[PDB]
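Trainee: My questions all concern the structure below.
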Amino acid sequence: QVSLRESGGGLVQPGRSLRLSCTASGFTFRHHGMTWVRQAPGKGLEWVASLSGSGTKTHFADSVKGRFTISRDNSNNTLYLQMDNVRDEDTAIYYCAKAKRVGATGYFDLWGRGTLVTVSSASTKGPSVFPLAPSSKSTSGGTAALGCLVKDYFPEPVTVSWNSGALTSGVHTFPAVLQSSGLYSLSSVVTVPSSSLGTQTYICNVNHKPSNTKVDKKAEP
Amino acid sequence: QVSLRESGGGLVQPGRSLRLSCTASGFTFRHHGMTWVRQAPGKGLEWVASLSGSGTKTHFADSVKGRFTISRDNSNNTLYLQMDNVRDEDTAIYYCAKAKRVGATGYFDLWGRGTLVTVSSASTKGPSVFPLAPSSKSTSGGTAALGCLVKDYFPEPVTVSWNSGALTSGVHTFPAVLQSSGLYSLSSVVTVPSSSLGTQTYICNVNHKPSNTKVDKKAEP
Amino acid sequence: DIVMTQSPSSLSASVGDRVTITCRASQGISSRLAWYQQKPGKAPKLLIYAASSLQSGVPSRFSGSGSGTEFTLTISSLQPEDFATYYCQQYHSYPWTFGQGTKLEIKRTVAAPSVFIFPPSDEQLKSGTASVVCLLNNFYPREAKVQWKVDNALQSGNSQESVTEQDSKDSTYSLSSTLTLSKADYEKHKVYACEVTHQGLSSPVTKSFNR
Amino acid sequence: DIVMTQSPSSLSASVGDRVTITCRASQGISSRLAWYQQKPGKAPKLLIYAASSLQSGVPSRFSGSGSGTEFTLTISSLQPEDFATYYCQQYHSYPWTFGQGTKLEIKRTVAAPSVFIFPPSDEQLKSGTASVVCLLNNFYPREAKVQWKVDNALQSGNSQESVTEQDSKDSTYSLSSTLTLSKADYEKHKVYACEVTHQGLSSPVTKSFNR
Amino acid sequence: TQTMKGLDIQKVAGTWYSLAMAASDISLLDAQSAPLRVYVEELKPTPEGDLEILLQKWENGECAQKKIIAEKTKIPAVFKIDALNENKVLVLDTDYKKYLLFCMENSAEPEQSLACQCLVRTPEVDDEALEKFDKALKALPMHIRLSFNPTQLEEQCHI
Amino acid sequence: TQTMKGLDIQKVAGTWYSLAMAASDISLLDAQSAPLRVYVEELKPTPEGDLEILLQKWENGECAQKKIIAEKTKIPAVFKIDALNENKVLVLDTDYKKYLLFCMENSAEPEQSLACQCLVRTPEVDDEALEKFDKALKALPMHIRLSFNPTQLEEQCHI
Ligand SMILES: CCCCCCCCCCCCO[C@@H]1O[C@H](CO)[C@@H](O[C@H]2O[C@H](CO)[C@@H](O)[C@H](O)[C@H]2O)[C@H](O)[C@H]1O
Ligand SMILES: CCCCCCCCCCCCO[C@@H]1O[C@H](CO)[C@@H](O[C@H]2O[C@H](CO)[C@@H](O)[C@H](O)[C@H]2O)[C@H](O)[C@H]1O
């Protein structure tokens, strides 16, 4: 039952302000200090702000003081983070962590998955999925390769499954890459027995929450 | 019953050491801080050393620190003062005083008469008492005058009483004077009814603790 | 600010050997140091705190020691799932600081990659550009060299690679290379080759196709 | 060291008027000041402490006030026995200091002295020297002039005076003058006179005797 | 706060010693240089019915002597100190001959300025007196208490 | 000194808070930078049967974290600290789930170094716990006591 679920993250414009919230469960919220930790794209961990169980003692990092304000609501078991006048340097996965004691202890035994906050003046763009048809070289071990190409989207992320979560074994989703157009591109492949490319159907399903667009594409030989 | 009686004073040689003791009564000794105050010949009061009720806290004056050591015995109600390596400047009347509170309070509600300490190199000398016989002028108001002359002694003091303390009214003991021989000389007179110079006996008693000599001399017409 | 300097920044060890990561503070921080474990897209885990206290639910093979300025995280029987980035954090003074992190990958027996090549999908070409995709499936080490030759002509800055994380099971890697060309330029030729070289291949493997 | 300066150093007041003695500290001493009373050969008595607290058993006519640096002891209905030296003492810091003191004598109506003369006791003469004694009994003021004339011849450095303390009742004084001479010189003459002059005498009183 | 009924001001006069003290906030007495760590020495009643108080308290690295006047009010055993904050003193109990119990609070913050003390006539430890003090305290939000020894009472500012 | 009987070391493990503390000598706890003013945080039992202790205490104008090992002895609920003076810890009582009471003394001076504390699992004020603490203290020569608030417990070194 013990868990931490953060939310509120999304695409925000330079100068605007966003409010992140963290939902707690499985423990007595008011008995533990809470803290926000962030991680900039492909960078290490960075502490942001901390708060005691009562919330009367908070602490921030200089790179955010005056702009961010931490808070907590001991009633709904929620931890908040007000981000005002957001700079580009604020783009990161904001993690929610729980301290071992009532005050800002320093170490945290419980973390949440985090929320991605992307600060750009860029507009949300849904991707385009293209099939990666099994080449005639489908006779390379009796197992043919195939996948999908989700091109030009923003911001991140973009989840991809095969045959609606049924096809797992052999699936290889590649990390997204930032194209020279500022848009993101990704690819997802899977290995299957070439002996089933005639009766079995292989379809990748990509979802881009930001663009609010789901897509189904079939990979045929 | 409440009183303070000091003793130990006498003639002491430069460099030698003497121990002064103060006996208390009429109050609870250990409940009060004690102090020593002295007074050099014809000079003002001078604080010497202090001690708390327990005696664990003592304090001295620079002019005596390292030479004098204060102490107390909460069993016999006695306050001590150890004078080592006595200088000439230590000649004075050492007064014993009781503090209002358990610590060295600073103010003292009870004092003793003091003891005279004379630090010199001269030798002790007992005085000579001569009678001051009532002149034939004993018919000057029906009251005749008569006294004693304690001459050539050292050091001081020298107490003088009349008829063993019984005769008080009219007694006038004069302050001692330093004679050109370095010795002290004093005189003590008393007024009595000339109509009793035939049935009453008048005898002055002088005691010189230093010389360790008591004396009785009668004053006849 | 106290600066935490971890070492090494990245390490490769065989499942079984004992690994040791160091962390040094820009100044004495007492014994207020913690070690966290973070895996791709997963919630960081607290392993050690107070320099040597082992968080509940963490295997005894993880240990931590140190004091004053130098601290160290030791992992005894390295497992295939011990792969991750380890971070040290201090909490002696504010701001609390993390170490640059140590990335630990698991060593394995060399494995040649299975190369595949995908032609641009007509739906894409019907836009203005074309993306040629080449796939390197299940291999080790991660080091691989891919080349794009159009009509037997090398290429540069026209392709980008992307590598998956080390499989939590087979401990292998998968790489993708995408060559970008305008729909017109794609028409200007017809011979597209993907020549791949890996330590598990005695000779370069080239998969190709024609418009 | 805190220096306590009292003022005045000596005072004369008629029994009944109110007297005031001042005491100033070389620095602020809060309200930690006390007033003691000392009489000849007697034990000093604590009158006031904490600047204005009156010690038990002390008549209400004694009062004390002041603060910081200036303090003052006031005596209302001055009595004949209020004669003594008053001292102030501070206990703010060590060493504890006393004031030079203020000597208070009781003003009184002039009173002539009763002069007497005592011949050398034969017991003394049988030693080698002779002491001639002259007594001034009960008088005021304290100022008195005594002269020794042997066979109508003045004297110098052959006599010494000694004065009693101001009687606690009649507020009068008593003086003694002793003329010293070798037993032989005493024999060289026979006319010994003691001429005394005082403000209470319209003319010098002379008491004498002959061997 | 349930204080003694009528009090005979004329009899509390004389010397006293601060045996023990307590306060609602640790900072009030924590560290010798505390704002409420005062020591009673003398209680001198004035003709107008007020009570002068001679006491000691730490002030800038030095023990200081101070004389305070607690003015009687229209309330039994309750006096007032003209000093800022309007500190109020309440006499909880007293036998006049051995012990005396009082508390003091600042009207400004009657939550973070409540100190109480147990005084005594002689510099001895009165166990029975401390008893009544502990008893009267079990109903107050005291978060710090101190008790002294005869030797400690020998100090103007208590060892 | 009449300590608890057999103690289940395995169950006292976990997080704790120092709610209240007392000492035989004021100086032992007087002023935050005291020599026995420590705060328990964690109790980690070792395999050999010993007990590791994570605590905080003031040291030269700064709160410091320290790990101490109380070695079990041939006496029920009595452990020993290898530190100088040979401080001995005694577990007076505990319910394992809410409170725990202990004292610590230095063999060198078993008269001027006796401190005791009341720990608790949650950062809340356990009146019943404090009760058992006051009760077990009425027989000891404590001359200073301190109790903390939930907010003060949010401080590594207690406000
Ligand atoms: C049975 C009888 C018992 C009688 C008990 C009488 C107790 C009398 C207590 C008086 C206490 C006065 O206590 C004192 O008050 C003043 C305000 O006036 C406070 O404030 C004072 O010091 C602070 C700094 O610390 C200054 O910033 C402030 O300007 C100054 O006025 C002191 O911090 C407090 O220590
Ligand atoms: C359920 C079981 C719970 C068991 C809890 C056991 C707690 C044991 C605590 C031991 C604490 C020792 O705490 C330590 O004591 C020493 C004296 O010996 C103090 O004094 C020490 O440091 C100071 C400077 O800070 C020096 O000036 C001093 O000479 C030195 O001895 C320390 O300031 C104090 O931090």
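Using the numbering of Swiss-Prot, the residues shown for chain E are 20-178, in order.
The header says X-ray crystallography, 2.8 Å.
From the backbone N, Cα and C atoms, a Cβ is placed for every residue, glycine too.
I grabbed these lines from Swiss-Prot:
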- E:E61 to Q: In variant D (VARIANT)
- E:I72 to L: In variant W (VARIANT)
- E:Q75 to H: In variant C; found only in the Jersey breed (VARIANT)
- E:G80 to D: In variant A (VARIANT)
- E:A134 to V: In variant A (VARIANT)
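I'd like these features described in context: how deep, what's nearby, how far apart.
Mentor: Under a cutoff of 8 A between CB atoms, and with a sequence separation of 6+ in the same chain, the neighbours of E:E61 (variant position) are E:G33, E:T34, E:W35, E:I72, E:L73.
Mapped onto three states, the DSSP output places E:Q75 (variant position) in strand.
Look at E:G80 (variant position): DSSP puts it in coil. Counted within 10 Å of its Cβ, the other Cβ atoms near E:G80 (variant position) come to 6, all protein chains included.
For E:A134 (variant position), the Cβ neighbour count at a 10 Å cut-off comes to 25, with all displayed protein chains included.
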Trainee: What's the CA-CA gap between E:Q75 (variant position) and E:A134 (variant position) in angstrom, rounded?
Mentor: 15
Trainee: Ligand 1 is in the model; which of the variant positions E:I72, E:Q75, E:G80 have a C-beta less than 6 angstroms from one of its atoms?
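Mentor: What lies within reach of ligand 1, judged by Cβ under 6 Å, is E:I72.
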Trainee: Less than 8 Å, Cβ to Cβ, versus chain D; work out which of the variant positions E:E61, E:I72, E:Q75, E:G80, E:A134 satisfy that and list them by sequence.
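Mentor: The variant positions close to chain D are E:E61.
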Trainee: Let me know how many other Cβ atoms fall within 10 Å of the Cβ of E:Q75 (variant position).
Mentor: 19
Trainee: Inside 10 Å of the Cβ of E:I72 (variant position), count up the other Cβ atoms and send me the figure.
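Mentor: Around E:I72 (variant position), other Cβ atoms within 10 Å: 20.
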Trainee: Can you tell me the CA-to-CA distance separating E:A134 (variant position) and E:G80 (variant position), as a whole number of Å?
Mentor: 22
Trainee: Which secondary structure state does DSSP assign to E:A134 (variant position), in the simple three-class scheme?
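Mentor: The residue in question, E:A134 (variant position), is strand (DSSP, three-state).
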